[PDB]
Every structure is written in structure tokens, then in C-alpha cells.
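Asker: My questions all concern the structure below.
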Amino acid sequence: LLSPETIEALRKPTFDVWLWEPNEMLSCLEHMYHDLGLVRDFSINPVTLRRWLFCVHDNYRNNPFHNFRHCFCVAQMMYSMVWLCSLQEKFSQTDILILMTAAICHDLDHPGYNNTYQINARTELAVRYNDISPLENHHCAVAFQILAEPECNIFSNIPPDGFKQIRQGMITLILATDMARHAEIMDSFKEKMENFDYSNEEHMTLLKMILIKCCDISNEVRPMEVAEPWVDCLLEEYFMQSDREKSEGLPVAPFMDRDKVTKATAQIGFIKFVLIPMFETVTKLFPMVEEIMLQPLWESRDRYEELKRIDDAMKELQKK
Amino acid sequence: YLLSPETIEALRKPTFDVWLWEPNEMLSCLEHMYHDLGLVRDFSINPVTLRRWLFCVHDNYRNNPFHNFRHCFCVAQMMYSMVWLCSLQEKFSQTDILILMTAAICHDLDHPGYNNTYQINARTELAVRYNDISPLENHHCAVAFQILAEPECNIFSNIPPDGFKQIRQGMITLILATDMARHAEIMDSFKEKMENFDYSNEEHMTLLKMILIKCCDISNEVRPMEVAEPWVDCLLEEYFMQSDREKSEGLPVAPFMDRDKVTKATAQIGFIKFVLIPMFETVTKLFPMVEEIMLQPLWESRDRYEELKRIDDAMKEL
Ligand SMILES: C[C@@H](Nc1nc2c(cnn2C2CCCC2)c(=O)[nH]1)C(=O)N1CC2(COC2)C1
Ligand SMILES: C[C@@H](Nc1nc2c(cnn2C2CCCC2)c(=O)[nH]1)C(=O)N1CC2(COC2)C1
Ligand SMILES: [Mg+2]
Ligand SMILES: [Mg+2]
Ligand SMILES: [Zn+2]
Ligand SMILES: [Zn+2]
């Protein structure tokens, strides 16, 4: 079970995600589906929603980063943003359901090695998906294989028109999380920012893509306390790949290269050039984003630059 | 240089102002700790030996701004503090207490005022002698046992060879553990063993002894503001000697030693936040009493130098 202080904390991006066992996390997710009115408006069976949440959990691998606690971080951050940006005045319940279900499903069965590995290694997945966002395409297929199982089918009581619309929105959102598309998806968005229209379908579809993109990579929005161990987990996984890429002679990405990668320099760039501009142009629609998220991103960038100068000092002392 | 009973009491706390005393009384303070800890008693250390050795050690520290005899008094005195604060007499044997104590006193003998990077890049005799491997700490540890090689400084003379081998080994691990080049390696080994620490486990206890000597080594900002701040000045002074000379010779200059780059604020903020605090954080998990006595001054000094840095940046608006 869960406290009423927990249930309140669950709505802000300061929620401490490392406090909870999987069981308590499935209840937090379940609760979001009730509290957002999704159960009510789409006639979701309350036991089918529990089943489905457990159905999702099992299909998540035990990876250092891309695991079931990661998708909880993303789902819980999406939830946080519904309240902080009043999205229930700007979006239909269907769009909310798509945003929260895609956020829960967008890394199903991640294997721990990114698209570049998949392709360069000519994996089954790269071969099945023709080098085209193989992981993200795999994530959707799993999410809908899960929903094709009737007792995991939280959509059982939605009419087929509604299903098709939800399934199409989920596919877009999950496929939009492929970071190779970041500059493209960002450019389309800001272009529409010169005159953003809530009644333009393309515009809403682009705002949702950015919204799930924001949640996916929002660990440094959380308090330094919560954010910091995530970078550790990320580098683990990343070194796990680059080690493989060399027992294999495959190219090695500099940001996974043990010889060139510190915790400071893994974040300093990523905050400055990816996380801040993204939340900036998002703040242009929700000013109250500036205080609650764009702020921890400035203090995070500033801490990690300090850490880099200490790290470098220490790197004089070895390398002889 | 007879110690007053007031001084005996202040000597056991990290608040001890290390600046009042001259080499005479520091020597006396060091002497009291060997008696007070049971080391004179339990290793049959001749008391007159223990006086010559201390002056034997005192001669072999140079007059550097920072790495000098007063620095070695602080490091031994903070160790002494920690034996009482964390009650390490309950956790460690009197040989371990002997290793920790003697290694603190000797850990920087004959320091020249130029770190390992200078020794290596200038290709000095120390670096050539030690094959670029921790040439200072290798040399500190070697002077120590050259001093104990003399019969009139061998405060170990009544220890059976089985014992001497036992102490010499541990002393060497500790002194060479204070090479800051190895900070992350040693801390990481410690955080590993700490996930399920074991006082019965020799490897778990050698890392803990290494953390302790490393803790006391850089413990200056655990002292009160009035005691610590002048150490920051001696530090930049020694460093500024190194980087000035590096410049005259066409040697690389470490940015954190650069006269035209470093402020007292930037010397201390990252060091406290990313080396001192995290290190004492992991010790506090075996010895929670440390949070109150040593984290407490470390958080205060953090914030203090942080506001000092904002003041500096704002004033850099001329
Ligand atoms: C710079 C480095 N840092 C980095 N990657 C992250 C974070 C969160 N998710 N991801 C990955 C992004 C999604 C998977 C985890 C984070 O806080 N930092 C990195 O991996 N970047 C992102 C790319 C990879 O393609 C751009 C270079
Ligand atoms: C600028 C300097 N500040 C700094 N270094 C210290 C202290 C005490 N000993 N040391 C060094 C410890 C070894 C001797 C002096 C202190 O209070 N501040 C710093 O942050 N660094 C990074 C290193 C660690 O190795 C490079 C020195
Ligand atoms: Mg993904
Ligand atoms: Mg030293
Ligand atoms: Zn993700
Ligand atoms: Zn020292």
C-alpha cells in the first residue's frame, strides 16, 4: 500500500523514484490511471488495469538503466507535467491516455544496447526493421502484443475507431523517442512555435512528441539527489555496449568510451544543448515550466561543470 | 613544553587550534599521544627513543608553505582525534593503532614542495628513481624507514621481527595510499567493501585504514574556520611556487595551480563538495558520530566558500 503523502508527492518532479519496490510502483501507475479519469472515460476494467501493469513490468528487462524503473520515471514525469501545465484543459482524455500509455510502454523489452549497436551488429532487430529505429519499432510491437492479450487489454471496452486512434498516437509517440530524430523533431516543433495553434492536429501531434521526449530524458530535472545515480546506471549500460563493440571490432561511440567519458562530461553537453533548449521552447507554451524544471537544469549544469574541473585536476596527477 | 591538563583535553578534538604551538610543543603533543594510546606501553617503546625519533622526524620535514612539519602535526592530530571519536580502540588492534599513528607522522617526510606531476614532467631524480610511480609517497615512506633504520631513532627496537614486518607492511600501504592520483581507485574499492562491511575481514580493514589516513591527510576544512583558512593560503603558496617554476621551464601548469586562474573560493568548493564530503560520508556509515563532528564543519565551509564565490564573480564586474 501507499501513503497519502506519497500520493501527493506523485504529482511533482521531485518524487523520489528510488524509494519504491516494483510493487509500490505499479500502484503509483495504477493510481495515475484512476486519478486522471482514464479508467472512468474509457471504461477500463480496474482489475484489467492491474494485470496490464504487471503485464508491462515482466516484459521489462533488468538493465542498468533501460528498465522498469526508468519507464516509471517517464510515466511519473508525464503525470507531473499534466498537472504543472494543466494539460487536461489543452488535451482530450484520449490524448492523455496516449501520452500516459506510450510513456509507460516506450522502452518495452529494451535489451541494453542502442540502435547503433543493433545496426552495426546486424542484429535480428536491425534485420527485422531494416535499420529503421529498430528498438522503438520493437517497443511498440511489444506494447500491442501485450494489449492483444485479453486480460492485459486495458482497451477492451474502447470502440474500434477509438482503438485505431489510440494505437496510431501511441506508435508516433514511441517512435518519436528515438534520439536520432531529435534535431528533426525539434526543428519541426519550433517552426510551428512562431504560431502555435492548439486546434491544429499536426501541432498537437508535435507537442505530444516533444512532451514524451521531455519526460524520457528528464532525469536531471529531478533533485540532484534523485538525478545523480541515474547517470551512473546510464554509463554502466553504455560501457557494457562499448566493451562488446570491441570484442567485435564494431565502431565505438565516444560518449560510451571508457577512455573519454566522465560523469561530468556525459551531462554537461547533454544538459546545455539537448535538455535546456528543448524545455526552453516548451516554456514558450507553459511559462511555469521555467521555475520547476528549467531551474534544476541550470543548477545541474552548474554543478557538473564544477565537478569537471575537479576531475580534470585529478587527471593531471595520473597519466604520467 | 610541558603540557597543561587543559591542552591534553583539547588535543583529542578536531577543534584543536594547531597554530598556537611551536615545534617544541607539537613534538610534546605527539609524544603524549603515544603514551595516552597505549603504544609506548604495549610495544615497549623506549621513552627516550620516542623523543629522539620525533626530533629525528622533525628534522626531515622541509620548510615549505604547506607540506611542512606543522602539516604533519595536523594529520597525526586528526588521526588521534578520530581514534577517540570513532572509538577505534574498540575496532582496531594496538598494532593497527600504531600503524595509523606512525604513518600519519611520516606520510610526507622530505616533501620538496612540488607534486608528482612536477617530479615526472621535470624528469627529476625522484621520478627517475621511482619509475614515475608515486615518486613522492614512495620517497616519504623510504625516509621513514631510513630514520627507523638508525638505532637511536628506532622506536620499534623491541618489536619481534615478525611484528616489525607486520607494521612496515601496513605503514607502506597507508603512506602510498595518500597519493591523490589514486583517490578514486581507493574510494571505489572502499565503497565496494562498504556495501557489506566486515571488521573480521583483513581486506575490508586495510581499505578502512587507507580511508582514515586519507581522511586525516586532507582534513584541514574539518577544523574551525579560524584554524583552516590560513592553510588554504599556505596551499596556494606552495602551488604558486610550483606553477611559477613550471612556467620558467616550459613545463605544463595545472590550471588549479595557476596564479592567474585560481581563487581561494575555487580552490576549496569542488574539493570540499567532491572529495571531502563524499569521503567523510562513507566513513559516517561506519561511524555516525562523524556526521556531527566533521560533516558539520564541512557543510558550513562549503556554503561559506560558495557565497564567497558569488561575491567574487559579482565583483568581477569592473
Ligand atoms: C551525452 C549522453 N548523456 C545522457 N544520455 C541520456 C540521459 C538520459 N537519457 N539519455 C540517453 C538518451 C536516450 C537513451 C539514454 C542523460 O542524462 N545523459 C548521451 O548518451 N547522449 C544522448 C545521445 C545518444 O544519442 C544522443 C548522446
Ligand atoms: C585546489 C585544491 N584544493 C585543496 N587541495 C587540498 C586540500 C588539502 N590538501 N589538498 C591537496 C591534497 C594533495 C595535496 C594537496 C584543501 O583544503 N584544498 C584541489 O581542489 N585539488 C584537487 C587536487 C587533489 O589532487 C589534485 C588538489
Ligand atoms: Mg528508447
Ligand atoms: Mg602527501
Ligand atoms: Zn527511454
Ligand atoms: Zn599530506
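The numbers used for chain B are those of Swiss-Prot, and the residues that appear cover 246-563, in sequence.
Method on record in the header is X-ray crystallography, 2.4 Å.
Every residue gets a Cβ built from N, Cα and C, even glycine.
Per Swiss-Prot, active site, proton donor is recorded for B:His312. According to Swiss-Prot, the 3',5'-cyclic GMP binding site annotation covers B:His312, B:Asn313, B:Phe314, B:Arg315, B:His316, B:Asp353, B:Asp462, B:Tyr484, B:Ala512, B:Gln513. Under the heading Zn(2+) binding site, Swiss-Prot lists B:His316, B:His352, B:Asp353, B:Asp462. Residues annotated as Mg(2+) binding site in Swiss-Prot: B:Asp353. Among the mutagenesis entries in Swiss-Prot is B:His312 to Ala, noted as: Completely abolishes catalytic activity. In Swiss-Prot, a published mutagenesis experiment is listed as B:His356 to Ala, annotated Reduces catalytic activity, but has no effect on substrate affinity. Under the heading of mutagenesis, Swiss-Prot lists B:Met425 to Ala and annotates it as follows: Induces a 2 fold change in inhibitory sensitivity by BAY-73-9961. Listed in Swiss-Prot is the mutagenesis experiment B:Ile463 to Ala, annotated as follows: Induces a 6-9 fold change in inhibitory sensitivity by BAY-73-9961. Record note (Swiss-Prot) on the mutagenesis of B:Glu466 to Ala: Decreased affinity and catalytic activity for cGMP and cAMP. Swiss-Prot gives this note for the published mutagenesis B:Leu480 to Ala: Induces a 6-9 fold change in inhibitory sensitivity by BAY-73-9961. Under its mutagenesis annotations, Swiss-Prot gives B:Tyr484 to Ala the following note: Induces a 6-9 fold change in inhibitory sensitivity by BAY-73-9961. Under its mutagenesis entries, Swiss-Prot includes B:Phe501 to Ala with the note: Induces a 2 fold change in inhibitory sensitivity by BAY-73-9961. Under its mutagenesis entries, Swiss-Prot includes B:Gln513 to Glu with the note: 2 fold decreased affinity and catalytic activity for cGMP. 8 fold decreased catalytic activity for cAMP without affecting the affinity for cAMP. Among the sequence features in Swiss-Prot, the mutagenesis site B:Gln513 to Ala is noted as follows: Induces a dramatic change in inhibitory sensitivity by BAY-73-9961. Among the mutagenesis entries in Swiss-Prot is B:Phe516 to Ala, noted as: Induces a dramatic change in inhibitory sensitivity by BAY-73-9961.
Thinking about packing and proximity, how do these listed features fit into the structure?
Answerer: DSSP assigns B:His312 (mutagenesis position) to coil, not to a helix or a strand. Within the same chain, residues at least 6 positions away in sequence whose Cβ sits under 8 Å from that of B:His312 (mutagenesis position) are B:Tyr306, B:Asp353, B:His356, B:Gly358, B:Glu483.
Neighbour count (other Cβ atoms within 10 Å of the Cβ, all protein chains): 26 for B:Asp353 (Zn(2+) binding site).
Of all the Cβ atoms in the protein chains shown, 28 others lie within 10 Å of the Cβ of B:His352 (Zn(2+) binding site).
In the three-state DSSP scheme, B:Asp353 (Zn(2+) binding site) is classed as coil.
Around B:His356 (mutagenesis position), taking its Cβ as the centre, 23 other Cβ atoms fall within 10 Å, counting all chains.
Under a cutoff of 8 A between CB atoms, and with a sequence separation of 6+ in the same chain, B:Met425 (mutagenesis position) has no neighbours.
Annotation for B:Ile463 (mutagenesis position): spatial neighbours B:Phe516, B:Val520, B:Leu521, criterion Cβ-Cβ under 8 Å with sequence separation of six or more.
According to DSSP, B:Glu466 (mutagenesis position) sits within a helical segment. For B:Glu466 (mutagenesis position), other Cβ atoms within 10 Å of its Cβ number 25.
In three-state terms derived from DSSP, B:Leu480 (mutagenesis position) belongs to a helical segment. In this view, B:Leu480 (mutagenesis position) is surrounded by 21 other Cβ atoms within 10 Å of its Cβ, with every protein chain counted.
The Cβ neighbour count for B:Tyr484 (mutagenesis position), using a 10 Å radius over every protein chain in view, is 23.
Other Cβ atoms within 10 Å of the Cβ of B:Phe501 (mutagenesis position) number 20 in total over all chains.
In the structure as shown, the Cβ atom of B:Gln513 (mutagenesis position) sits within 10 Å of 24 other Cβ atoms. Secondary structure at B:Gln513 (mutagenesis position), as computed by DSSP, is helix.
Counted within 10 Å of its Cβ, the other Cβ atoms near B:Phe516 (mutagenesis position) come to 20, all protein chains included.
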Asker: Is any of the recorded positions B:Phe314, B:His352, B:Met425, B:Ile463, B:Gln513 near chain A, in the sense of a CB under 8 A from one of its CBs, and if so which?
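Answerer: The answer, in sequence order, is B:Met425.
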Asker: Relative to ligand 2, which of the recorded positions B:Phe314, B:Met425, B:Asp462, B:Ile463, B:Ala512 have a Cβ found under 6 Å from one of its atoms?
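Answerer: From B:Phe314, B:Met425, B:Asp462, B:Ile463, B:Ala512, counting a Cβ under 6 Å from ligand 2 as near, the near ones are B:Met425, B:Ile463, B:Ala512.
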Asker: State the count of C-beta atoms found within 10 angstroms of the C-beta of B:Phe314 (3',5'-cyclic GMP binding site), not counting that atom itself.
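Answerer: Its Cβ has 20 other Cβ atoms within 10 Å.
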Asker: Just to verify a number: CA distance, B:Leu480 (mutagenesis position) to B:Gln513 (mutagenesis position), in angstrom, no decimals.
Answerer: 11
Asker: Go through the recorded positions B:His316, B:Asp353, B:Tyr484, B:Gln513 and pull out the ones with a Cβ less than 6 angstroms from some atom of ligand 4.
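Answerer: Among the recorded positions listed, those whose Cβ sits under 6 Å from ligand 4 are B:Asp353.
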Asker: When the Cα of B:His316 (3',5'-cyclic GMP binding site) is compared with the Cα of each of the recorded positions B:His352, B:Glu466, B:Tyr484, B:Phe501, B:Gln513, which one is closest?
Answerer: B:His352
Asker: Can you go through the recorded positions B:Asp462, B:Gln513, B:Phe516 and pick out those with a C-beta less than 6 angstroms from ligand 6?
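Answerer: What lies within reach of ligand 6, judged by Cβ under 6 Å, is B:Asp462.
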